[PDB]
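Novice: One structure coming up, written as structure tokens, with questions to follow.
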Amino acid sequence: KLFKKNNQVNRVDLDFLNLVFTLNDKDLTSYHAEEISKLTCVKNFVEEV
Amino acid sequence: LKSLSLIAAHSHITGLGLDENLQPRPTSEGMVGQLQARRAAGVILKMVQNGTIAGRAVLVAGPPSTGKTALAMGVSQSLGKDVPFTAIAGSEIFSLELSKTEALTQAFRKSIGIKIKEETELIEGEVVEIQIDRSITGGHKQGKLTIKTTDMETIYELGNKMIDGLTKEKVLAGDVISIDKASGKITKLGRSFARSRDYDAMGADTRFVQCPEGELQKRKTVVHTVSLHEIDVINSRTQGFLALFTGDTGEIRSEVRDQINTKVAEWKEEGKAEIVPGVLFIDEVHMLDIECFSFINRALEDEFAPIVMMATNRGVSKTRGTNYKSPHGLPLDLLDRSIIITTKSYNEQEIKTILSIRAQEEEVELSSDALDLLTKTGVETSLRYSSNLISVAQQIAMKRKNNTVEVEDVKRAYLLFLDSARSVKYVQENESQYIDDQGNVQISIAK
Amino acid sequence: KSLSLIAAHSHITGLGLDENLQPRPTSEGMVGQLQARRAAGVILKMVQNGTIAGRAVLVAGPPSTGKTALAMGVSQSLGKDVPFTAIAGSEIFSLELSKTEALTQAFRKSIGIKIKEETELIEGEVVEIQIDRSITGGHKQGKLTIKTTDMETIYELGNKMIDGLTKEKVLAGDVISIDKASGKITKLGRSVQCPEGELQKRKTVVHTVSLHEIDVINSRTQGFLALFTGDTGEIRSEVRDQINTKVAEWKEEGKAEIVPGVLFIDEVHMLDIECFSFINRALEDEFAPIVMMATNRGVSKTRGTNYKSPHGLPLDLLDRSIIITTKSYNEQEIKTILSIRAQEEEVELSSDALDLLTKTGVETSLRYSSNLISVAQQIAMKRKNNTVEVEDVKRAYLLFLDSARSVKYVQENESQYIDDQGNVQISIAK
Amino acid sequence: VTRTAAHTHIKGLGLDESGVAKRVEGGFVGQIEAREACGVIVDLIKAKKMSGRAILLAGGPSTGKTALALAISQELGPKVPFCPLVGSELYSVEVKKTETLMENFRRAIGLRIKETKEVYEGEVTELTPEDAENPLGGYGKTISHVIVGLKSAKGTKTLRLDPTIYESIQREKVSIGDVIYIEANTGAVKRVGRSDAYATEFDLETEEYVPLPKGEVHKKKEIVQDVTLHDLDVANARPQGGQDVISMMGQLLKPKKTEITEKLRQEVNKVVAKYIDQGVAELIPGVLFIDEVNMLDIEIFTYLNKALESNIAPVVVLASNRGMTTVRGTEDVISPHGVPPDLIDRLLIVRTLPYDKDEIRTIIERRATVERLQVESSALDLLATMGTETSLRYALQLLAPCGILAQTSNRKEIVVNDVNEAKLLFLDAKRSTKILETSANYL
Amino acid sequence: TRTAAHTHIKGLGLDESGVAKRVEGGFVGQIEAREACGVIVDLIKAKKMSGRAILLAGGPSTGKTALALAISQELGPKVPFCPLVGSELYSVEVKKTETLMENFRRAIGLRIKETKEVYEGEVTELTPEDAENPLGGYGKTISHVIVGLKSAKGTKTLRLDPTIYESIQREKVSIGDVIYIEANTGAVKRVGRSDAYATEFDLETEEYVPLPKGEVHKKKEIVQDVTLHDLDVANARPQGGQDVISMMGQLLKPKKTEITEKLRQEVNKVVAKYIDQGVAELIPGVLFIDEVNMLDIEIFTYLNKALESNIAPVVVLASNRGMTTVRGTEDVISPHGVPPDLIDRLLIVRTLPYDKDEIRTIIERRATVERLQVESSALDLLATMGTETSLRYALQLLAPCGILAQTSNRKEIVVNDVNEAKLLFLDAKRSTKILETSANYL
Amino acid sequence: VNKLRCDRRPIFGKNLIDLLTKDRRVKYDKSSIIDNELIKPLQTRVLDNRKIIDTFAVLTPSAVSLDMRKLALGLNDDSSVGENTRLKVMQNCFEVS
Ligand SMILES: Nc1ncnc2c1ncn2[C@@H]1O[C@H](COP(=O)(O)OP(=O)(O)O)[C@@H](O)[C@H]1O
Ligand SMILES: Nc1ncnc2c1ncn2[C@@H]1O[C@H](COP(=O)(O)OP(=O)(O)O)[C@@H](O)[C@H]1O
Ligand SMILES: Nc1ncnc2c1ncn2[C@@H]1O[C@H](COP(=O)(O)OP(=O)(O)O)[C@@H](O)[C@H]1O
Ligand SMILES: Nc1ncnc2c1ncn2[C@@H]1O[C@H](COP(=O)(O)OP(=O)(O)O)[C@@H](O)[C@H]1O
Ligand SMILES: [Mg+2]
Ligand SMILES: [Mg+2]
Ligand SMILES: [Mg+2]
Ligand SMILES: [Mg+2]
């Protein structure tokens, strides 16, 4: 409890940034990942902005 | 450029300086001299690129700081990507977890690559709406759903098993999904942009994607480049894919290896998978156990044996695990089934050209007299001793904030950092101050 | 408490000194070794000061000449609440842990951390407890009555403490303690005890924890179990760096204070050269407990090396350390030590028997006499006389051999015993 | 109060803007050439250009080698990573020495990460599930959305959440009156605790109470936490996610070192290079320091040659004191400083000279001033003489008991009688050896 | 099309019960050696002996491993054959004795042959047959179940006992779906819907299989083989989905363990029981060990003990050393590094070095294998070089001459190409001379 | 939201989930043999050896400490694990045979 002093000020999740990719192979395939990378919804937020 | 751009010892060298006639230019591709060695390296590279020959061992010989490691790095660079190239040190194979023979086996299996192609029939598209008559009939009343793409859209009839599968991973329309034609697997790709404003806090899995374009279903082929050792590791364990990253392979038995060999031969005969021979490079092989040498001798005579190149700067000396001294630091039986390439020490002109190319590599400009003094020092000293002096002199010049490196800065750098011979002389002159082999040492200056 | 029958260092307790650090001729079971005792007192005051850390002190002397006794007295005089680790040199050679890691763990075990936490709690005899099930009017209503010597009142239970109290069977009339912050229940016994006053009181709880324990706790999902099972397994260095930084912040914030205890290593002479090289660096860092060592051997071969080094240690380590030498005991000191040991073992010795025992100890060794004192008593109650006479001592002396007599007999009868080459004779004739 | 252990009186190399070392600066005296060389090395490290460059400094015992190796790190600053090491620590039971050396090499170089996160936090005023009346055929019963209002000191705000966050907060077991914490990025929900406003609700309560948070409801912030690549490799090799029972069992097991494959390091390098190209992160090379390198085996020496030629190899410095000696693990190879000749060729050599009597006296004066002790001039001169007679470290260690001896007599100054008494009570190596020469039983 | 110092050996090159020919099966010379090898091949093919050990000794590059490869080829793929190295036995995970015993057991194989009667085809209909119950009752009683099977070039209907109801209900197969039924064992197995029903739906998660070809009733014989070590490891290693030991195998690392002798003897007993019925057929294999001089003396002793077992197969050993000292003993000197007691337990087969003409024939045959053409002068020069330096050096030099000829756009190698190869590529002797004549530590 | 969506997309399986099953996929058919009666896995040997186990198991761990098992497994009333996760763990242990 004494060591659990607030760390969110100086901590990074490290999974949101895709640095723990070693477990991605358990559920994702290559072609689906390639398609999901190709099918990004970018350029729509720009239009709305 | 994809790798980390930190400047290393071997950065200037890129590929080989050979031509279509295998004639090495005097100064090309960041290499100087060693015309015979470069031609031999080009011959070996063409041998590897041919791919019809396997199980050959080539030795590289030369005194320290002659270009053996540089030659191997240039060979790897000229080979390019898509071809495996395993570079390990001799002392690396000594592992507590794995036997040395198994480590050598894994290193050999890593160096040989395999390309596998796979074909898939997928139906990917955003779903318009799903209707199921749960009350008119009840119990898989053959509901219907409409899938829309940017160019086309149709309506499909769904069976009982379709409804049962779709109940799991519930879909509320307006989502981009892909269905498998063979096994009927439901995969949720992502939601549409129209759902972006539904809430202010999204879930972890929530994502938005554009509508797929083209035909509703497509036939595509994918090619994977996976080496053998990965295949043996995966087959050996229930979850072997983690063992690659963790490294605890666990001394894979030979039974799995022969099963994998049979499977690979069958795939090659069917044409699904092709074999890409690679190159295995062992550096500082002068140190190794005799058991490793015997295992290498035996394993060099297999069909899946990549071309092995080794380097050694040792003369006639003792081999580890044996009391007697063997020529070149290796047992004679290995030398029998091998080809030796020798490299000669560089000349003053070669040394100064290499120094100039190194200074240009580090974005460091040098005065002509400074270069001449550096070459003169590197003739008596070693070539490798000059590059560190160059970097230190550049740092000193930056400290003085005067453009190029001057002769005075080089002299100061040489004064600050000593050569091995000077250190040996100073130690011998003051042998009392340093700790002797017997543990005796003198601390107090006063007598 | 602290059960123990008899120890070779049981008699000595707390060393012995004065306000001017002048050793007494006999104080709390310590006899002789005036210079050594004064040096030990100086080291003890250095430890109690705490301003200087990471210094090495060596203890040297002939075998069985006040060497482990000095360390035991230093530890006893240092008192409790101060870390003190005493490990033999051969203990660090572990099959599952590296020698460097074991040495680092031993170093970290000798620095203790005191942390203070303030908690509120209530206690006293409980006389009434009522608990009801959920109704639309109220999810859970629970009233309990705790009566003390001065007070008796009723508290309201808001669900969670109702579940806690129903978790374990509680009967009215027994002394219990309730920690409001932690929400745990502690039973102090039945009303055997008596209450004291106000139910709620202000107090702080202080915990003494070493650095090694903190590292082990923070190194695993359940690290505190490894404190006892010993399967820590090479704690990562970044964990130790993080612990050091956090301890520095805690000290600067006043939440904790450090206790620079003492690390005592015995039979250092047999430690490997790698251990000495690592100690060289480990003694020069910030957090480093004082280190005291004792080696019997002198001018021998360092283990792990071919050459012979003085005192059995490398020269650089000797430079890093300070050497304290003990002297051989004298007859008037030997007799006093034997008398003290007899008093500790509750054995009555006659004057002539004591003189003969002192003569034998001077002739052969002190340990021989300090072992003969106990064995003579068995003959003493074999003759049913409480006092030990010269006859019993002589009978024990002839019954149990000495090192010199055994060596001489072996030299005379080497034929019967197994030779180094393996030759031996079993047959009597021919 | 303040602790001192043969160090902490050195605040840095102490060099001017022209690189010339002052005679006395930062707890250092003399060794101008060594200090200048170390400053040059510091500048090279801060250049962030060269990789794999190695230097070695050599000299007799107590010549300041460790002092210089600490002063360079002090001058570098806490931001740049610096991992001290000893040659003996490489030999590990769990994994081979090569793996440990590579792990330390990757520990040496560091990297900083910047990412932006938005957090909704505050006391829970109310929460309301919203169930759509249309079955739509695709589902049986689910909540269309959940509306939750958050309150803090600066103001209040309401939110609309999808069923996943609602399920998470329901699992968190939070009712009205508890301070919660919502992370927009990953949807993480954690219950900080009950607000202190309800402290008097019951006479006693197990739950702790937390003051109402500042900020309106929703905050934007970024974290610039710096993490070395070795931590990334360890996290990739040892994932912490998953609620599976097998994952809990794995968490219970002790973490054993394993030979991390080069493929994993290559993938980590690729993603790090992509991020640094995107500008979201910055790579900072570090410094690795190994002491008593003579303890290393020939195999580690050989592997050092291959390691130093890598792309991401940091700057490594080495310390040694022996002269003409045989490399460990060999039979007759005699090399200076116990280092194989090829490695010596690869590195640079720095020499450390011994100290003069006046320099020793100044060192003693500075050390005594650091220890906050008063020493008479005559006593200090005697200490300098006896230190020159036996060793500097002997005098430095003897400086401590003299203070206790003076305190026992209640005087506040070091007197010749006190140091003489200390010398009587404490013997140096030479006296111990001399008395060891003539003794009965090993003394 | 890849070759590595081998693949030009096709059998032992013998004839029909006689002395081996001069050139046959890629073999030249050493007629006595391959004649003895063929005798050994006949002996193992007899499949009566147990624990017969032979050893071949000779100089380097004398076809020592080539003869082992030849006998392996002659034995055939069905006969097990386990190549091994002297350095294989040193295993960190488990003691050397266990590894040697495991290899011994892996050498022995076993073949299983089975015949099955299969009734397969599309399910035309399923109609129960009613009959009067033997015991008086008002409930419905079924005496037979009628199943119709349809296949390519034949259809049939079968009358079966009514107990097939449980199996047909379990398989969840209804109509127009291909099923498999065994004659005597009974039971049914659904294999997939008929391909004719594929178009009945726009989408389908279930595959459709084509109707079986030929008659609905089939009689196919299946042959399966497996070595004894596989049986032992399968018996020892647990299997399962959710039993505690199943994922205790998970979250841990499966490692080799010393298999007890009771498990091995139980496996032997069950194998004997099955082979007494004629279903099984044991076939001994051959274990090949190279550089046997590198084995420890303890391993030699365990080999001495194990060679007297009743299940030990034929082992073949090779060594290129002479009067040397056995590893693990500084004083014991025995030929080829094998202790004298072990040598007493086996037979020694000599090997002789080749001649100039034999070297030239080997070089030309290798060149034919490598699909490249040389000239007579170049071939003679290569043969002279091989006789001078070594045979293996000449064999290795072949590919660089081909590459050099390709660079010069030539199809055949000439003297100039082999000279360029000789100046570019060095052998052992010149390298040793350079080392002697150089003081730069090279 | 744009930044979050863009960052959450490039999550690549390092090798695959279909490569794994495609390399597991053995073209060799079921080919049922007497190997079912020949293998006799460990669980079957435990099951059919009930009589010997019952007759020859005698000794007991004379010294035991209850409630230590839960602490060793890390699950109890108070620990660093979540209540729901530990509840699921005990449920699984309850339903695992
Ligand atoms: N052809 C070349 N052109 C430029 N530099 C070279 C060449 N050959 C070697 N070098 C230099 O030599 C160094 C490598 O020497 P190396 O061969 O590793 O020594 P060793 O023979 O002891 O392994 C590199 O720093 C490289 O700059
Ligand atoms: N000053 C002393 N007073 C009482 N007993 C002592 C004293 N010095 C030594 N002893 C006795 O000597 C024993 C310790 O022997 P020690 O000198 O530590 O052996 P070593 O020198 O081999 O470490 C103890 O059992 C103790 O009874
Ligand atoms: N130039 C100097 N100025 C001040 N103190 C020094 C100097 N040189 C050495 N020392 C002191 O000597 C002590 C030990 O020296 P160290 O460098 O550890 O010896 P070694 O070089 O054998 O490792 C250090 O605590 C340091 O304070
Ligand atoms: N009769 C033969 N015909 C063709 N090649 C042969 C013949 N005998 C030996 N060889 C060659 O000799 C090599 C085998 O060498 P070998 O004698 O097994 O080495 P070692 O003596 O180290 O065991 C093979 O590559 C093969 O090409
Ligand atoms: Mg090299
Ligand atoms: Mg003692
Ligand atoms: Mg030092
Ligand atoms: Mg061979």
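Shown for chain C, in order and in Swiss-Prot numbering: 15-205, 222-460.
So how was this one determined? The header says electron microscopy, 3.8 Å.
The backbone N, Cα and C atoms fix where each Cβ goes, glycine too.
As annotated by Swiss-Prot, ATP binding site applies to C:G75, C:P76, C:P77, C:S78, C:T79, C:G80, C:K81, C:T82, with the evidence given as similarity to another entry. In Swiss-Prot, a mutagenesis experiment is listed as C:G80 to A, annotated with the note Growth defect at 37 degrees Celsius. C:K81 to R appears in Swiss-Prot as a published mutagenesis result, with the remark: Growth defect at 37 degrees Celsius. According to Swiss-Prot, the mutagenesis experiment C:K81 to A carries the annotation: Defect in snoRNA accumulation. Growth defect at 37 degrees Celsius.
Buried or exposed, and what's around them? Tell me for each listed feature.
Specialist: Secondary structure from DSSP puts C:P76 (ATP binding site) in coil.
Within the same chain, residues at least 6 positions away in sequence whose Cβ sits under 8 Å from that of C:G80 (mutagenesis position) are C:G46, C:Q47, C:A50, C:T356, C:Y359.
Packing around C:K81 (mutagenesis position) is summarised by its Cβ count: 21 other Cβ atoms lie within 10 angstroms of its Cβ, all protein chains included.
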Novice: Which ones in the same chain are close to C:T79 (ATP binding site), with CB under 8 Å and 6+ residues apart in sequence?
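Specialist: Spatial neighbours, sequence-distant, of C:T79 (ATP binding site): C:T356, C:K357, C:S358, C:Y359.
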Novice: Are there any residues at least 6 positions away along the chain from C:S78 (ATP binding site) with a Cβ closer than 8 Å to its Cβ? List them or say none.
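Specialist: Long-range Cβ contacts: C:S395, C:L396, C:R397.
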Novice: Beyond C:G75, C:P76, C:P77, C:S78, C:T79, C:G80, C:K81, C:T82, what residues of that chain have CB atoms within 8 A of the centre of the ATP site's CB atoms?
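Specialist: Checked against the 8 Å cutoff, the neighbours are C:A83, C:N326, C:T356.
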Novice: Sequence gap of 6 or more, C-beta under 8 Å: which same-chain residues meet both conditions with respect to C:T82 (ATP binding site)?
Specialist: C:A22, C:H23, C:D296, C:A324
Novice: By the count of other Cβ atoms within 10 Å, pick out the sparsest of the binding-site residues C:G75, C:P76, C:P77.
Specialist: C:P77
Novice: Measuring Cα to Cα, how far is C:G75 (ATP binding site) from C:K81 (mutagenesis position) in Å?
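Specialist: Cα of C:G75 (ATP binding site) to Cα of C:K81 (mutagenesis position) measures 7 Å after rounding.
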Novice: With the Cβ under 6 Å from ligand 8 as the test, give me the qualifying entries from the recorded positions C:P76, C:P77, C:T79, C:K81, C:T82.
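Specialist: Among the recorded positions listed, not one has its Cβ under 6 Å from ligand 8.
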Novice: Which recorded positions from the set C:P77, C:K81, C:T82 come near ligand 6, judged by a Cβ under 6 Å from any of its atoms?
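Specialist: Among the recorded positions listed, those whose Cβ sits under 6 Å from ligand 6 are C:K81, C:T82.
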Novice: Which of these recorded positions, C:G75, C:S78, C:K81, are close to chain D by Cβ (under 8 Å)?
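Specialist: Checking chain D against the recorded positions, the residues within range (Cβ-Cβ under 8 Å) are C:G75.
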Novice: May I ask you to report the DSSP-based helix, strand or coil state of C:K81 (mutagenesis position)?
Specialist: coil
Novice: Where the criterion is a Cβ under 6 Å from an atom of ligand 5, which of the recorded positions C:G75, C:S78, C:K81, C:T82 meet it?
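Specialist: Correct list: empty, so none.
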